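Trainee: Please read through the structure below; I'll follow up with questions.
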Amino acid sequence: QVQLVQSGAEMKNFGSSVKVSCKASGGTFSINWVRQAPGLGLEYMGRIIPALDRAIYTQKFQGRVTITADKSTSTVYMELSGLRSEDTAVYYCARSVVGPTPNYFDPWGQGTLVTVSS
Amino acid sequence: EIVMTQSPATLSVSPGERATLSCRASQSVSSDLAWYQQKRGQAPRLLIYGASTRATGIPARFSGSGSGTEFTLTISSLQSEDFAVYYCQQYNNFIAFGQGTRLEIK
Amino acid sequence: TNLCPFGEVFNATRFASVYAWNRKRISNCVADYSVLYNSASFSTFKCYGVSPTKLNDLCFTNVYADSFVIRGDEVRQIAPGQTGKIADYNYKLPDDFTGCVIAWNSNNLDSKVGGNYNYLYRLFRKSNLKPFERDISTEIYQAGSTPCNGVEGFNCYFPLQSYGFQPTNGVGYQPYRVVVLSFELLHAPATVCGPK
Ligand SMILES: *[C@@H]1O[C@H](CO)[C@@H](O)[C@H](O)[C@H]1NC(C)=O
């Protein structure tokens, strides 16, 4: 019902890094990263299991995206070092049952809109 | 490289008893589909965590169906609110999002 | 001599998942297995290499209590010589095994309404797990020709898959915690013996 609450920066300038994190409800549920370009198909960036603190990335977003986990408040952060003009995409925090593939996103996060000012 | 091609991307139906949506895969899918309801200016929500087993919420009158390469979705009660973009999703091999199927009142 | 810590192993509120099974070394204990054997809570008590009644009066060189959680169906995967996903990948009891595996339904204990997914198993691995070992490695598995480069992609999978535990489901899906009492090392003077 209640989406996983997430906080992320908006309207960052070129070359900056956005740090966005969501608060996990609690447990071993994996947290997966979904990028949605404006008016386009959704994309998958990676995941990090909060309990095991294991880092997962995508070949498209290898190196550009960095994910960290804060155990104290059970939040997983996302830092994106390199920003592009087309990279102004909403990044969704999705909770899914940990599996070999990112399973059904039950449930999704709030969704943080990010824009780029050249 | 499995792409969840959706044939009726611009599928549009006026309110009625029957609604039809489709989803296809480039390779074999072991019935690991999922449908996400993405409302306009809204975060997506899971609808069918199984291939055809609807979610724990209130997907009443929403029914998944199909296995293998071909998948379809039908809804008996097409209310105005449930009209949204439904993103077919496959995780048999890797997380692969279909381009998306908009639904319109035409 | 002193009282046994056997209660802590069975009464521990938390058991780690099968892929990373907690192994509790046992020392300075009194082998009071009479209460365990007379217990009606233990659904399966199939001892391998020793008779269940002999546990009360016997001297044990060293005892290792490895505990984990398994799904309701196929609880007997732990039995030596039994091949399966959890047996081959997560915890493989060696074919020549000397100990007693005791498992009981923990649906009222380790199952929560709506699902409790904390316990998870390594569905995929490059090779079958070596006997009596733990591999907590969580690198992306590579099922395709293209190197995954430590990155999840097509024909690339995460190794661990979470269990589906629902209290609603019957014998098919119920947490059946297993406590493998592997003992009788026969390598040192025995610190565990039956009461006198
Ligand atoms: C603790 O373990 C003993 C057996 O050693 C058992 O009789 C008792 O019920 C257990 N108590 C709890 C709270 O689990």
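Quick note: numbers on chain C are straight from Swiss-Prot, i.e. 333-528, in order.
Every residue, even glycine, has its Cβ placed from backbone N, Cα and C.
Okay, these came from Swiss-Prot:
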DOMAIN    C:334-527  domain 'BetaCoV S1-CTD'
MUTAGEN   C:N343 to Q  Reduced viral infectivity
MUTAGEN   C:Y453 to F  Decreased HLA binding to NF9 epitope. Increased binding affinity to human ACE2
MUTAGEN   C:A475 to V  Increased resistance to neutralizing antibodies
MUTAGEN   C:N501 to T  Reduced host ACE2-binding affinity in vitro
MUTAGEN   C:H519 to P  Increased resistance to human covalescent sera neutralization
VARIANT   C:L368 to I  In strain: Omicron/XBB.1.5, Omicron/EG.5.1
VARIANT   C:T376 to A  In strain: Omicron/BA.2, Omicron/BA.2.12.1, Omicron/BA.4, Omicron/BA.5, Omicron/BQ.1.1, Omicron/XBB.1.5, Omicron/EG.5.1
VARIANT   C:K417 to N  In strain: Beta/B.1.351, Omicron/BA.1, Omicron/BA.2, Omicron/BA.2.12.1, Omicron/BA.2.75, Omicron/BA.4, Omicron/BA.5, Omicron/BQ.1.1, Omicron/XBB.1.5, Omicron/EG.5.1; May enhance affinity to human ACE2 receptor
VARIANT   C:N460 to K  In strain: Omicron/BA.2.75, Omicron/BQ.1.1, Omicron/XBB.1.5, Omicron/EG.5.1
VARIANT   C:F486 to V  In strain: Omicron/BA.4, Omicron/BA.5, Omicron/BQ.1.1
Trainee: How many other Cβ atoms are found within 10 Å of the Cβ atom of C:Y453 (mutagenesis position), counting all protein chains shown?
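Mentor: The Cβ of C:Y453 (mutagenesis position) has 21 Cβ neighbours within 10 Å.
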Trainee: Taking a cut-off of under 6 Å between Cβ and any atom of ligand 1, tell me which of the recorded positions C:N343, C:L368, C:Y453, C:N460, C:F486 pass.
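Mentor: Those recorded positions that pass the cut-off, since their Cβ is under 6 Å from ligand 1, are C:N343.
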Trainee: C:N343 (mutagenesis position) has how many other Cβ neighbours within 10 Å of its own Cβ?
Mentor: 7
Trainee: Mind sorting out which of the recorded positions C:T376, C:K417, C:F486, C:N501, C:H519 are close to chain B, meaning Cβ under 8 Å from one of its Cβ atoms?
Mentor: C:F486
Trainee: What subset of the recorded positions C:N343, C:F486, C:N501 lies within 10 angstroms of C:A475 (mutagenesis position), using C-alpha positions?
Mentor: C:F486
Trainee: Tell me, in order along the sequence, which recorded positions from C:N343, C:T376, C:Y453, C:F486, C:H519 have their CA within 10 Å of C:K417 (variant position).
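Mentor: Taking C:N343, C:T376, C:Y453, C:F486, C:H519 one by one, the ones whose Cα falls within 10 Å of C:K417 (variant position) are C:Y453.
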Trainee: To the nearest whole angstrom, state the Cα distance for the pair C:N460 (variant position) and C:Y453 (mutagenesis position).
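Mentor: Spelling it out, the Cα of C:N460 (variant position) and the Cα of C:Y453 (mutagenesis position) are 13 Å apart.
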Trainee: Note down the number of other Cβ atoms within 10 Å of the Cβ of C:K417 (variant position), including every protein chain shown.
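Mentor: A 10 Å sphere around the Cβ of C:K417 (variant position) contains 15 other Cβ atoms.
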Trainee: Cβ neighbours within 10 Å, counted over all protein chains: which one of the recorded positions C:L368, C:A475 has the most?
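Mentor: Going through C:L368, C:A475 one by one, the largest Cβ count within 10 Å is at C:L368.
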